[PDB]
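Worksheet: one structure, shown below.
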Number of protein chains: 4
Amino acid sequence: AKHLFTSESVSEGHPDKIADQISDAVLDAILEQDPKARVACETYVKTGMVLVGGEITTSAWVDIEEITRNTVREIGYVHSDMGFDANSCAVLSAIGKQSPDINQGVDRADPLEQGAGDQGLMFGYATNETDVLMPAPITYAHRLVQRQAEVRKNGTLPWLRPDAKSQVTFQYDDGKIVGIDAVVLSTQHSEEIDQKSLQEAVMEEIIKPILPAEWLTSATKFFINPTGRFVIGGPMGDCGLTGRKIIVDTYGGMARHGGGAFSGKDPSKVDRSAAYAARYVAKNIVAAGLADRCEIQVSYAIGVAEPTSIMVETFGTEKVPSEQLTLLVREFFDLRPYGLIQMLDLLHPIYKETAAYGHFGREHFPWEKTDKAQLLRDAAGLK
Amino acid sequence: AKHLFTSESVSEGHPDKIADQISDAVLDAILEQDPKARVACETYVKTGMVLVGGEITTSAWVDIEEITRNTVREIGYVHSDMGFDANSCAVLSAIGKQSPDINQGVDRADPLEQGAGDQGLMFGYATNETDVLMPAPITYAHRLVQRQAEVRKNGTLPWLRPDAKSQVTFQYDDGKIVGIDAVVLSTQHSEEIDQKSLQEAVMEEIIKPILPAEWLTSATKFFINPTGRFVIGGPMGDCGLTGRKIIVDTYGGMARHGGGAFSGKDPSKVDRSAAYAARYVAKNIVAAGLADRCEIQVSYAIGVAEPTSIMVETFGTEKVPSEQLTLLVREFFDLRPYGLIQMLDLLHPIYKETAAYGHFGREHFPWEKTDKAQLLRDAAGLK
Amino acid sequence: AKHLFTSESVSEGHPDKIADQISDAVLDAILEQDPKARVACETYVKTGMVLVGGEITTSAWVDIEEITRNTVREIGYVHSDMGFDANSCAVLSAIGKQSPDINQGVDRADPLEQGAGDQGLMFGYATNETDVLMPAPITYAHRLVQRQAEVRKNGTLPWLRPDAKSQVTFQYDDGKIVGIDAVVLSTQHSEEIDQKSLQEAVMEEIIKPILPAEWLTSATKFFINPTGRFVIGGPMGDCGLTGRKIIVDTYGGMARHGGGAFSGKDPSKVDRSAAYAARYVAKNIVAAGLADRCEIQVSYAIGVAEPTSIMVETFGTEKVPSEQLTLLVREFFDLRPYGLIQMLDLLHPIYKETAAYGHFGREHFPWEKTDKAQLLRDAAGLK
Amino acid sequence: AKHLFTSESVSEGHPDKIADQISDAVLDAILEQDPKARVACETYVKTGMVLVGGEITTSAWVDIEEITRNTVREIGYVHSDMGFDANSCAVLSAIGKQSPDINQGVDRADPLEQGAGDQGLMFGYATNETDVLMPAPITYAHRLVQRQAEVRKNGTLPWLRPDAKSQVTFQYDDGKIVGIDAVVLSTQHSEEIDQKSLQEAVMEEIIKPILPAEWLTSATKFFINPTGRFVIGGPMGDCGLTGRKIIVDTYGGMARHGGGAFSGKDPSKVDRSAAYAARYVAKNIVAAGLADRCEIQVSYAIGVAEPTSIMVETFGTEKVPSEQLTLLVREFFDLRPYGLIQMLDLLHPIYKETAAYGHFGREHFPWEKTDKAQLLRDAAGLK
């Protein structure tokens, strides 16, 4: 039953994903020295200023002027003829520090893996459409621009200044992907490149090697780079702030995504840590037999680490009844907040990368390493 | 089978909304001198500062320093131990004024109606779930703390500083409406009101005579601020950020959401303007009997008028098989970008009411009026 | 009786003189549209931000983002490889606007050329050592860098990025300048120029044509460009704010300079307008006979446009007694504040230039046009 | 012959000083972890904001956000209708941390004592004009509103908000000391005190028992705030600015002043450090009988230890003909830059007391101690 869904992934580059980078990048050293830190990181960016604002609390003492500077080096904005160089661009910073004690915090927490957390409604999903478990669109969006960040940096094309937007559409007939409608990839590029050669370059080294031609029709629209030219890119003309690029980070479109800001929270801010657990259970369910597609919802108000809701659903997919799914899950991996810190050893430095390419997708994440998966087949049956 | 859900909200007090309000307020005040300006602003607010940074094209001159200022005025913030006073509140303009022809990022159509925007994805969702064709957990969340305001200006309960977060937690059975499981208010109270004291006048006056009394279980969990001492609130401690609470700005958690910029953009920018129109399509596709819970996707590509993908699920409940109506929409809801503009009488200041309390929700703004409805039933067949 | 005094003039370029430029440059259009405006203009500059802050009040409505941008074009900071380009450098702005009425102002003013002004102690001086009336050092400081801004811009040397510091020393034996000890001129320059050629270039096209060799010894030290190289210049590594480069603007060293911020005040701020009158009388006295060297002091508290003090002194120079000097002066050109606005027609746009090269010195200033000069000889005698 | 003078001052309340205070406070707090850091900061303050922007080299980590904050605390600003509260006051770091070797601008000597700085000019001036060898119009200005503070913390007159401008207006005859002509206080008063009411407790308690009563004419003009309603004061309306009140920071108006950076620089930067030392030379060259009103110039050139010009006028009154003592100084006051450092025991936090109320003025800081004095009299001849 015919559908053609779409998704956008923007690469590190597009100002919102810069922010995400500075944000967590203050967070990583402010964690590496003190993983018990509470930190958030609302970076604003545009034109000449990276404002790294927000509130911290660690033993650690992170330098911000270079953290900020440095990842703007890293993603590659270096002379003005692009649009803000890493190095004559002010970092200002308005980080409110409270002091590092334990007691009157924004909750109070006391036996360790009980009693805790804050307000937000975090969904999870994984599904079998893909080789690893993410909906087919955001994958062949994210991947696409991830070859863009391979094929600038290494020296393959010398010309793709890295603010790249990349959209993709899949002709959803049934359960499977029969077709894939239009690949929209715009990429910023030097004054060197006449468009016909970019129109050519993109399709060799960025697109064709990562779109599986077995789907690729003779209906499928290449829309590479459509508005004239792109030279000035990154904040030079536009404005960009922390992670309101929030769909692209977690199932581009397909995620019931219950209000939630991803990068730059330490892991006691539940909107993030708790929601990774919502992935860890969903995938862990899916590839292990118990259904063709799994989604969870988990939800907390402030305080009660006894979680206010577990809305598991499959949409006509399940192995046992919809109820026994829930049943198994609950007994198997507790999602009280300081609980999920523990399950997958979170506060040690895995962050710069969660900003930029896929917050879950690359098989090296604590939330992504499917493990207590094959331990689900056994209580369903041996499957 | 049965489910629980949750849907948060924040008042005109929560930093993120206060910011968002200001950005819509500059959008708005830019339109009063003319509507045809492209204009996006983004604020960041916290502590002692609001920076209204953005890129504006317009012949309007509006002095942002006033607009920021009496907007924070309209949120009640005066004697500073209420978080930040809107008299000392610093104000920084970083809005880049471009006049009506040399921008980076323009290029266009021939008649008005064939133009094209920048790219992305948008959805909208209806349901006679409750009154309006909102999925009324976000709505009973919202409505509940629509009353925090009513109170402040109406004198009656006096000590409420502006902030309100909230979660309604409904349980749901597979049809229409079962019972409340939990409901919470966090208002930031006066210094003067005793903790237990506050709870009750809340109970017997904010919460109940909003939140619809038929469903009241002997186990409806009632969290009036399990923290209590919400007092240094407002724009302190958590920072502002324009255009972040997108979910509670759009459809409980019940929304399939696109990445994106609801507040702070003129109705060219099809981030917002497609996803307003996708309630014009949704409410209507319910309102005329032909389903009972649509969600139509729209997407667009930059440098194209003809959109790239449009899909109206029907979570069951379709009173026409399917590709019939998805021609009907194609027949009389011109999804071409500038088309929408003219469809939704969108070029007017209208907008500062948006940032507040659902964009679609309230019966006023043209995005929920049942205009094109019986014109479908008699069209998809003649019934 | 031997002395060797020094002075520094920095060119437009050195961050403090940038500021001075942005400052008055907001002031000129905010005057051109409304000369009755009160405006001040504390621009901060460093690295990536020009902050143009301060308070205004006009009918006018000056754009600031381009004013700010534009004079950073003007003095020539254009690609990053210098240190902040005019155009990916944020201008932010925090200009506090009051509204344009007349009554409760920071004084109250009522018949026109009476009753008025504010607190400050403004000295004036002119003397005969120079062709026009300024002490010999600041002249052969200012002039020097003013050939630097001729010999970059025009295309003579293609290489002097314009943040130039220039110091000069005069062997003061008696009343006259018998000698001139050391010309210290550092100038910023491309990676093109090996120093020996700069060491050569400077002495042809910048120094020798403007130091009168008739003084120039074979003792006189050229100190051109001494710390290694200068490439990055202007705010790129240092920080710069409005007119605290305050000696160089008014008799580099030799001015009793009674506390006072020059650029970017409109002319009801007495520290500036009133003090120009302190020049208009001193020069007007000097070249017209009545003494070899004249200095005045004038001084006001807030309010009483009847000026609290007139400390005229010559230091053993006078034609009549020191007293009759005062006597003539008083009868001749009144220095109540709204008085001196009038004498020399000040509020019409002469400002961008008062920041940068000499606040008095170039023979086209209202304060500098000596006129009621020859009308002093007559009441002394016919001399 | 006779003269009038004037000398202003501002308290720890006037914006410019409040800023200056903070910048010296960061300088200071940077020295506590080590003295050898080059460090310059500059603040800008106003309304809701303090940005401590600057360039620091140091191994110290000091968190500016605290230092700015409890400094504005120490200026008394709390309940916001007193101008700006120092709890909501936003704080922005733009201090560029460089570690101990690759800077733009270093290059140096071989022993410590032959090093060189950046360039400029400095003067210092003594007189047993009144007690200390200050020209005590700035001093009776200063001293007078040194008492505004004494009062606030001592409880007695309570309603004084922190701001004080002031002008003493002395008349002078050609020798020692004649009569007061005028004296004014602008304090910013409470909302509560009646205008006439305030004047008198001012009169009979701030002004008199500072300002030395012998000289009290039947015509000493007494301006207690001819404006009266000074109330919205502090850092509002006129902006802050680090390092601007240089005259009232240095020598009435009676100072020959060099351009420059008294507050906010470590004692390398011979802006400040030469002009502290030129009171060590001045006070001393008076203190040992050999003149009664010196002013020695020093200057330096960048890339030279040996200074470029040094001159000790004697406005008459020289008890040694001249070039004799100007060898003596050359003999035992090593004016070579790092020399001074070691001469003036300058590498210590000392400094936040400086920004307040004369740099030289008070008998404590080594810049007014009569160390080398009788060691001259017996040296310039043996008397």
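Chain B is numbered as in Swiss-Prot; the shown residues are, in order, 2-384.
When the header is checked for method, it gives X-ray crystallography, 3.2 Å.
Cβ from N, Cα, C; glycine included.
Taken verbatim from Swiss-Prot:
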- B:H15, B:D164, B:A165, B:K166, B:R230, B:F231, B:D239, B:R245, B:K246, B:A262, B:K266: ATP binding site (BINDING)
- B:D17: Mg(2+) binding site (BINDING)
- B:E43: K(+) binding site (BINDING)
- B:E56, B:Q99, B:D239, B:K270: L-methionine binding site (BINDING)
- B:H15 to N: Loss of activity (MUTAGEN)
- B:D17 to N or A: Loss of activity (MUTAGEN)
- B:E43 to Q: Nearly abolishes enzyme activity. Abolishes stimulation of enzyme activity by potassium (MUTAGEN)
- B:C90 to A or S: Decrease in the homotetramer formation capability. Enhanced thermal stability (MUTAGEN)
- B:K166 to M: Decrease in AdoMet synthesis (MUTAGEN)
- B:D239 to N: Decrease in AdoMet synthesis (MUTAGEN)
- B:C240 to A: Decrease in AdoMet synthesis (MUTAGEN)
- B:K246 to M: Loss of activity. Modification in protein conformation (MUTAGEN)
- B:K266 to M: Unstable; trace activity (MUTAGEN)
- B:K270 to M: Decrease in activity (MUTAGEN)
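Sequence features, as recorded in Swiss-Prot, placed on the structure.
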residue	record	Cβ contacts under 8 Å, 6 or more apart
B:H15	mutagenesis position	B:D164, B:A165, B:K166, B:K246
B:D17	mutagenesis position	B:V11, B:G241, B:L242, B:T243, B:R245, B:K246
B:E43	mutagenesis position	B:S24, B:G54, B:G55, B:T243, B:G244, B:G265
B:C90	mutagenesis position	B:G49, B:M50, B:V51, B:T69, B:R70, B:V73, B:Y78
B:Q99	L-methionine binding site	B:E56, B:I57, B:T58
B:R230	ATP binding site	B:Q196
B:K266	mutagenesis position	B:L28, B:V40, B:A41, B:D272, B:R273, B:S274
B:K270	mutagenesis position	B:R39, B:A41, B:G118, B:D119, B:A262
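Neighbour density for B:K166 (mutagenesis position): within 10 A of its CB lie 27 other CB atoms from the protein chains shown. In sequence order, B:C90 are the recorded positions among B:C90, B:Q99, B:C240 whose C-beta falls under 8 Å from a C-beta of chain D. Each of the recorded positions B:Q99, B:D239, B:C240, B:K246 was checked for a CB under 8 angstroms from a CB of chain A; the ones meeting this are B:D239, B:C240, B:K246.
Within 10 Å of the C-beta of B:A165 (ATP binding site) we count 27 further C-beta atoms, all protein chains included. Listed in sequence order, B:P16, B:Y45, B:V46, B:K47, B:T48 are the same-chain residues six or more apart from B:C240 (mutagenesis position) with CB atoms under 8 A from its CB. The Cβ of B:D239 (mutagenesis position) has B:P16 as same-chain neighbours under 8 Å, each 6 or more residues away in sequence. Across the annotated binding residues for L-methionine (B:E56, B:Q99, B:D239, B:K270), the two most widely spaced Cα atoms sit 33 Å apart. Ranking the recorded positions B:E56, B:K246 by other CB atoms within 10 A of the CB puts B:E56 at the bottom.
In the three-state DSSP assignment, the secondary structure recorded for B:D239 (mutagenesis position) is coil.
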